[PDB]
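The structure appears right after this line, and notes come after that.
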Amino acid sequence: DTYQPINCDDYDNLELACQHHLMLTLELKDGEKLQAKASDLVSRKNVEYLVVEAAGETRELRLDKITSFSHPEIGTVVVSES
Amino acid sequence: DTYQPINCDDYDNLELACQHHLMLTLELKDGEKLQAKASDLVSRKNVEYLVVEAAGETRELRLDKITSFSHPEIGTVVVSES
Amino acid sequence: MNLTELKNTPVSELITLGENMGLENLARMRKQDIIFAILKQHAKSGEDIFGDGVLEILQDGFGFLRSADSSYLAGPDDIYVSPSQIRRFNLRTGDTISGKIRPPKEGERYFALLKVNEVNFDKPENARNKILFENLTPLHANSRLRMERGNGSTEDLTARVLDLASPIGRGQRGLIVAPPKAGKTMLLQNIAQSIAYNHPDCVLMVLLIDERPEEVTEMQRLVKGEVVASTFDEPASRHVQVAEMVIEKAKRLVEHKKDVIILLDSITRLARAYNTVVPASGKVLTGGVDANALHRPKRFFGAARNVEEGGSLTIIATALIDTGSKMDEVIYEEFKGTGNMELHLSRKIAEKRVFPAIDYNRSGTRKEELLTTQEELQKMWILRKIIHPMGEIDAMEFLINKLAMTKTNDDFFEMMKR
Amino acid sequence: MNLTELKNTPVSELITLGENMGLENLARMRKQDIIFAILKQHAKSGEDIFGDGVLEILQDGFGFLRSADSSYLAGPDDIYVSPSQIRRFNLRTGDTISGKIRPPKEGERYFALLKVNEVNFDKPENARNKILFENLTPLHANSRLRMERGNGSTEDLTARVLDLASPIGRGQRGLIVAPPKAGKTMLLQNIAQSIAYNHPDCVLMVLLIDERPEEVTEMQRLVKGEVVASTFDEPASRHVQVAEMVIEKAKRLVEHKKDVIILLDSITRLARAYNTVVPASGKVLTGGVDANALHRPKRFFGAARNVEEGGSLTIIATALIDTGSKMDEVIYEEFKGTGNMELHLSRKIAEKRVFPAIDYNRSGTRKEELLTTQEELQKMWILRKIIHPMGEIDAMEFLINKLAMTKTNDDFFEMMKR
């Protein structure tokens, strides 16, 4: 469907977490908790993409496929659903 | 018999070797390996020449005849065929 | 409603606005406190809040969305934008960003951007793939800006004289040579009003440098377009930073195929401001003006061009001559032949209370063929063939009466013949 | 991919080409940055890259190849030349080097030369045995460059009038003296058209200094040779750099027995630019012109010569007079008696809208008997006797009227006999 841009708050936090080179917990639709690592965001044709290198499969997934994420070091951040 | 000038990158490395006077490992087209100290780069009759000495060998040989050279501090360089 | 609406709300209205919305306290005289409380109350209640501003990228790495109403002056209400957002959407200085605004967190002295909605009056996706201004190929001004109101009023007389003396086209790089007492201010007001009347589509903008606050107030009331100015009491750094903000915004609009018109008053003061801020390179010209100082104003003046792809930038600047300081005149000669259009003002004509005090013998544009039609070209050719042999002071007297007896310059041209 | 064709590609097509490779956000950066970004991506594929340019040797010792498309402006796309290569091949500033390129490595911010296979459009081993320009023997011009085209067009009148007044030969050191509004630009454009049509073998270069950005664009459209210009919004050092690159490049071509023609506009602005850059010497003439400042423009203007061996260098530089600046008058004073050919434009003739506004009586050439034949020279003397009594305005009107009805200068002479 149509892509939507994320807010400035979570975008800054997501980049800061990736820039800090610390593993962050990520959850999927199945509810599995994985301490995955996100390298950076690649924007092709005005579409944002994310790759997880923790598992080694480096799958290219959209930024709208993540329910929520948190960091043990800092306060939890919730991505706005709309 | 016509001389083929070497690439600019190869010439710069050899001149840097000649200025530093390092014990390069020279091997020719036939595969004759010898270790000598580079002294200077000269040109005669539009033909570039390299003078290398090993225990006072001060021999003279063409640049294109050299196939590759290496040093402990400088990576191995393979000259282009043309 | 937005932050702009709350900022310009009348004091009586906002007090009534606070009471009906259920504000805890209405005894806060400072408007900064009350707007912060309202925005926080809206934010904590879950109601979205939006804001708009003009981006200014600082050398540190982040930027502030300045507001044009305050003449882009720094303030606590300026919206902060993180460097991550700038790199994400490829924002440049002068871009206008409107979108959802986040209340400040702990330690944040300014409101921080929450979500960007529109960039340069366009969606961010389609505004990040516009060709840069420097890559645009300049062209001569072909389509002209008619400034004749066509109403017959005495105010139209000045516009009609300017139309005959020197046509103005979109993309022109004009210059206005004026002695200190020549009615420069009234001429500028007429042009700005005429542009809005004749060409509402073109984006109008007026920049005043080193001007009294009283002149700023009347300009905003008169000129329909955005008016930005800097008072004389402000430091020279303020003059430099306000001029760069104006030109940067103009370039961004031009990249969107938008015709932008800038009226400058005065280029001499702007050049003077740059002289006192740039470091001395050891080579100083006569008059105590650094040679490298004039490079920056020429960059501002040289941006006026007509773009082959679309849009244009028209800069009309006033140069002060014979003000008693030799710094002004040596600056003026550096702009002698840098403009397509020039207009001179005669002090002696202004002495006789004759307005406008333009010097017809020393005014015109470099290529009138593109702007004017063939029939108009000959009529102007004939008209200048008559004024040139005779004097200049009586020429203005000849011009004003002849245009007065007629209604439109087209009617004036035909009545001159036979 | 060849670099020179990449720069000729329009920026809009580069975005399409760049996005095809997968690069993003390249629409908001300058064209030079786009070219550098594109090349790096293509270099990652391992394919060979070909580039070319004009060598400029900095004071440090290393050199850069700069393209004439961007008027030899420093940029990321420039190719780095190591100091060893400048000694391996005996290279001077202005040499045109063509060869393979390699992508930058760690610590390198520029592309580097890989294999030279062409110097000055010749083999590298043959371009190191060319005698220097300074060692050549100057001579008077003896080969005529005929501006006349013979098509009978109205624009051909300017060329025909030029031949009658001031014949131009290979190696001439011309000087066009022009008031501000004498149609100087149209005169230069007409000369360039004649050179590109009558003499396609001669290398044509047009050098514009302190020119308006719109004027630069039109020259590149209608000039078949090479146009390099520096706009008035650039630092004075940039004006010096482009002039040095043009003259040095011209000298290298002359060493290969080629006819090079340089159309300079103007020597006045070039001398003014050198006045800023050159440090003060303590002897300041009137108008603020340093004594040593004028030395460099004399070197540029004095290079025009007819080499005794093959090749020649023609320089036709325009001069500005009565512009209201004392500095301009001083500069023109020092260049008064240095040119073999002088062509004077009259403002009075320009006012009457009669073009070309050439002052026939004050314009001529030295040693004109060498350029033309005996019969043609005798006819030219007859015409000068007729013109001499008449005034400047009368002569030009008389000349064109008797010249319009004839399609060739030779036919005009035959008609004038009877």
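Looking at the header, which is where the method is noted, we find electron microscopy, 2.9 Å.
Any Cβ shown, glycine's included, is placed from N, Cα and C.
Sequence annotations record features per position, and here Swiss-Prot assigns ATP binding site to C:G169, C:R170, C:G171, C:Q172, C:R173, C:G174, C:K181, C:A182, C:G183, C:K184, C:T185, C:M186, C:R212. Residues near C:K181 (mutagenesis position) in space but far in sequence (CB under 8 A, at least 6 apart, same chain), listed by position: C:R347, C:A350. DSSP assigns C:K181 (mutagenesis position) to coil in the three-state reduction, outside any helix or strand.
Among the features that Swiss-Prot reports, domain 'Rho RNA-BD' is placed at C:48-123.
Using a 10 Å radius centred on the Cβ of C:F62 (mutagenesis position) and all shown protein chains, the other Cβ atoms total 15. Swiss-Prot lists C:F62 to L or A among its mutagenesis entries, and the accompanying note reads: Defective for RNA-binding.
The annotation that Swiss-Prot gives for the mutagenesis experiment C:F64 to L or A reads: Defective for RNA-binding. Listed in sequence order, the residues of the same chain lying 6 or more apart from C:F64 (mutagenesis position) and placing their CB within less than 8 Å of its CB are C:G53, C:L55, C:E56, C:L58, C:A74, C:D78, C:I79, C:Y80, C:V81, C:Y110. DSSP assigns C:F64 (mutagenesis position) to a strand.
Here the residue is the original one, but Swiss-Prot notes a mutagenesis experiment at this spot, C:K181 to Q: Partial loss of ATPase, helicase and termination activity.
Summarising the environment of C:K184 (mutagenesis position), the number of other Cβ atoms within 10 Å of its Cβ, over all protein chains shown, is 20. For the mutagenesis experiment C:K184 to Q, the note given by Swiss-Prot reads: Improves ATPase and helicase activity but reduced termination activity.
What Swiss-Prot notes for the published mutagenesis of C:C202 to G or S is this: Does not affect the kinetics of ATP hydrolysis and inhibition by bicyclomycin. Mapped onto three states, the DSSP output places C:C202 (mutagenesis position) in coil. Within 10 Å of the C-beta of C:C202 (mutagenesis position) there are 19 other C-beta atoms, taking all protein chains into account.
For the mutagenesis experiment C:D265 to N, the note given by Swiss-Prot reads: Loss of ATPase activity, helicase and termination activity. Under the three-state DSSP scheme, C:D265 (mutagenesis position) falls in the strand class. Spatially close to C:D265 (mutagenesis position) yet at least six residues away along the chain are C:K184, C:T185, C:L188, C:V206, C:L207, C:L208, C:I209, C:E211, C:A317, C:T318, judged by Cβ distances under 8 angstroms.
In this structure the C-alpha atoms belonging to C:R212 (ATP binding site) and C:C202 (mutagenesis position) are separated by 28 Å. Summarising the ATP site geometry, the residues cited as binding it (C:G169, C:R170, C:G171, C:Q172, C:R173, C:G174, C:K181, C:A182, C:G183, C:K184, C:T185, C:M186, C:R212) extend over a maximum Cα to Cα distance of 30 Å. Reported as a whole number, the C-alpha separation between C:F62 (mutagenesis position) and C:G169 (ATP binding site) equals 38 Å.
A 10 Å cutoff on Cβ-Cβ distances gives C:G183 (ATP binding site) a total of 18 other Cβ atoms nearby, all chains included.
For the domain 'Rho RNA-BD' (C:48-123), the DSSP counts in helix, strand and coil order read 7 helix, 31 strand, 38 coil. The binding-site residues in question are C:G169, C:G171, and the one with the fewest Cβ neighbours inside 10 Å is C:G169. Residue pair C:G183 (ATP binding site) / C:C202 (mutagenesis position) shows a Cα separation of 26 Å. Look at C:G169 (ATP binding site): DSSP puts it in a strand. Neighbour counts of Cβ atoms within 10 Å were taken for the binding-site residues C:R173, C:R212; the minimum is at C:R212.
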